[PDB]
Amino acid sequence: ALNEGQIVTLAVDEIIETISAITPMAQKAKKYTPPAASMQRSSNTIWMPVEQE
Amino acid sequence: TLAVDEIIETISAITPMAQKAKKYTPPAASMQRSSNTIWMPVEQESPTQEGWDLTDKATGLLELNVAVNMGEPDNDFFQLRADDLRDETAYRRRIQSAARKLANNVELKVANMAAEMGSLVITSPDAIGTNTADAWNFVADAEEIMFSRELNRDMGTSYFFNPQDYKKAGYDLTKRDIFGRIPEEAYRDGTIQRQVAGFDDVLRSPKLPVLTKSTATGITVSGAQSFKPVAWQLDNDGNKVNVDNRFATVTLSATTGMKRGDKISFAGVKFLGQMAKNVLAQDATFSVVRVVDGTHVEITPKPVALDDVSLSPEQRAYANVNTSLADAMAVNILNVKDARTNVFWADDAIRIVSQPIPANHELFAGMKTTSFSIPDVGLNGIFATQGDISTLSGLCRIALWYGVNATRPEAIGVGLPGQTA
Amino acid sequence: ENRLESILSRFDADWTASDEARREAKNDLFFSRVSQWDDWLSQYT
Amino acid sequence: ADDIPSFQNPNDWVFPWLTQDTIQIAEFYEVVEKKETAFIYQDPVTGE
């Protein structure tokens, strides 16, 4: 034979997925969006009442 | 301090070589990974045999290649203070000058590579004004060496004179003591002619390099060295990697006084007829590309020897030289005196790869990037602006990413007049 | 080749292209329908 | 219905407390212009 042709390298962009994680608690937790940027690099929290007895 | 807006134009440049050079724009997405290199094959040459019974003498196939790559951007980064009236006044004309100087850089690079990687060398022991019709002798010598080596010239040919030798040729024409069409044109205008001695484009180029005389004396070859046309070779890991067909590393006695672009020839070694493999009467000429180590050089035509015995027949079918190196043969220089170079080439010998700079991406916020066509030459770059207040200024950058490549260094040539002493 | 990749590339290009006009339109809708004040960045105690 | 979808949501940070709505899905309409075959029949009543 001896075909001293021309050698290339082929990289195909069909990826091989490996990771698949499940997130069952963060979807269950309720999200709240405060309009208060004072929770910045500071210790200003928000105070909410507790059910009265 | 009265001042006007009429600008005194002072310089005007012409860039013919970058116009004649073909421009190549390969896909950037693939070039990002291929390491800014792309390979091209070389026209195949085949062996032949004689006789009836030729068992076990069947050959294989061997197709060589060359590689074309690119260097680094060429920029005009400058900074604009927003309060200086003399900076506010000159900004747009500075952009214009940036475009002009970028084009000038491109064509200067083309000229330098063509002069420093041209294998064909046409020397003369006297200047071009010495005898009559010796400018035509130069151009016809270039034509003849191309014809005899049987190089492809289908796209065209070009011969660039420097202004000195262009005027010498014009003087030769007007000293003819007659006036027809050629001498009358050379008198009324400086132009000798558009075609001379078979070249279909004879121009003058204001920025051809001056090739310094080499200091080399008495250099000989160390050991017999046979170079084999190969398309790939194994590396240390077993991977097959490609080989450029346009280089050969030669181990000499001492590479002192040898620099990039020097022209050499080995005693006894003769050219070949390429396709027909018939020896010529002219010594093979080579151009040293890189002086690696203190006893090695890299000459741009590979000296494949016809009489070589260690070559497979398909490899011998690529011979461009009658005999190999003989461990003692004298490599004699060809540029023995400083002289500006006239440069001839086939139009398909030099190309200009070009790439984009995607600075308009959404990654580069704050910057404003637009396209910027370089005039004269057919190239595109980026024009990027980013203001500043760490210095209360603004930064402007015109970038251009290209690379010249001599795909056929054996089709380029250099004319060296006055190579005496 | 991947259908998901092609569709998402088109949508990504479109979303990035129409970023500022959409932001201004949403701000105008909020201004005209909900409120004309912003307490978000007020560092005041 | 069990596999809840997710997509680029365009109502980011609805602000005061409960974000409420979630579950973004997209529908992608695409238009393909091409030459497809048509048949020339003969109407039994009149014409083609």
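Residues displayed in chain B correspond, in order, to Swiss-Prot positions 10-430.
Structure determined by electron microscopy, 3.1 Å.
Note: Cβ is positioned from N, Cα and C throughout, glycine not excepted.
While the structure shown retains the original residue, Swiss-Prot records the mutagenesis experiment B:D14 to A with this note: Impaired phage growth; inability of the mutant capsid protein to interact properly with scaffolding protein. DSSP classifies B:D14 (mutagenesis position) as coil under the three-state reduction.
Quoting Swiss-Prot on the mutagenesis of B:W61 to N or V: Drastically decreases capsid stability. Applying an 8 A CB threshold to same-chain residues 6 or more apart, the list for B:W61 (mutagenesis position) is empty.
For B:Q242 (mutagenesis position), applying a Cβ distance below 8 Å and a minimum sequence separation of six or more within one chain yields B:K249, B:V250, B:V252. In the three-state DSSP classification, B:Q242 (mutagenesis position) falls within a strand. Under mutagenesis, Swiss-Prot gives B:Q242 to A with this note: Cold-sensitive phenotype probably due to an assembly defect.
Under mutagenesis, Swiss-Prot gives B:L243 to A with this note: No effect on phage production. The Cβ neighbour count for B:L243 (mutagenesis position), using a 10 Å radius over every protein chain in view, is 9.
Among the mutagenesis entries in Swiss-Prot is B:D244 to A, noted as: Lethal. Complete loss of procapsids assembly. Within 10 Å of the Cβ of B:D244 (mutagenesis position) there are 9 other Cβ atoms, across all protein chains.
According to Swiss-Prot, the experimentally introduced change B:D246 to A is described as follows: Lethal. Complete loss of procapsids assembly, assembles as tubes instead.
Recorded in Swiss-Prot as a mutagenesis result, B:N251 to A carries the remark: Cold-sensitive phenotype probably due to an assembly defect. The Cβ of B:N251 (mutagenesis position) has 18 neighbouring Cβ atoms from other residues within 10 Å, across all protein chains displayed.
Sequence-distant neighbours of B:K377 (mutagenesis position): residues of the same chain at least 6 apart with a C-beta under 8 Å from its C-beta are B:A393, B:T394, B:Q395. Experimental mutagenesis at this site is recorded by Swiss-Prot as B:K377 to A, annotated: No effect on phage growth.
A simple way to gauge crowding: the CB of B:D385 (mutagenesis position) has 18 other CB atoms within 10 angstroms, across all the protein chains here. Swiss-Prot lists B:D385 to A among its mutagenesis entries, and the accompanying note reads: No effect on phage growth.
B:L243 (mutagenesis position) sits 66 Å from B:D14 (mutagenesis position), taking the Cα positions as reference. Each residue contributes its Cα atom, and for B:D244 (mutagenesis position) and B:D385 (mutagenesis position) these two points are 44 Å apart.
Of all the mutagenesis positions listed here (B:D14, B:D246, B:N251), B:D14 has the Cα closest to the Cα of B:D385 (mutagenesis position). Here the Cα atom of B:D14 (mutagenesis position) is found 58 Å from that of B:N251 (mutagenesis position). When Cβ atoms from all protein chains are considered, those within 10 Å of B:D246 (mutagenesis position) total 6, not counting its own. Candidate mutagenesis positions B:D14, B:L243, B:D244, B:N251, B:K377, B:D385 yield B:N251 as lying near chain A, with Cβ-Cβ distance under 8 angstroms.
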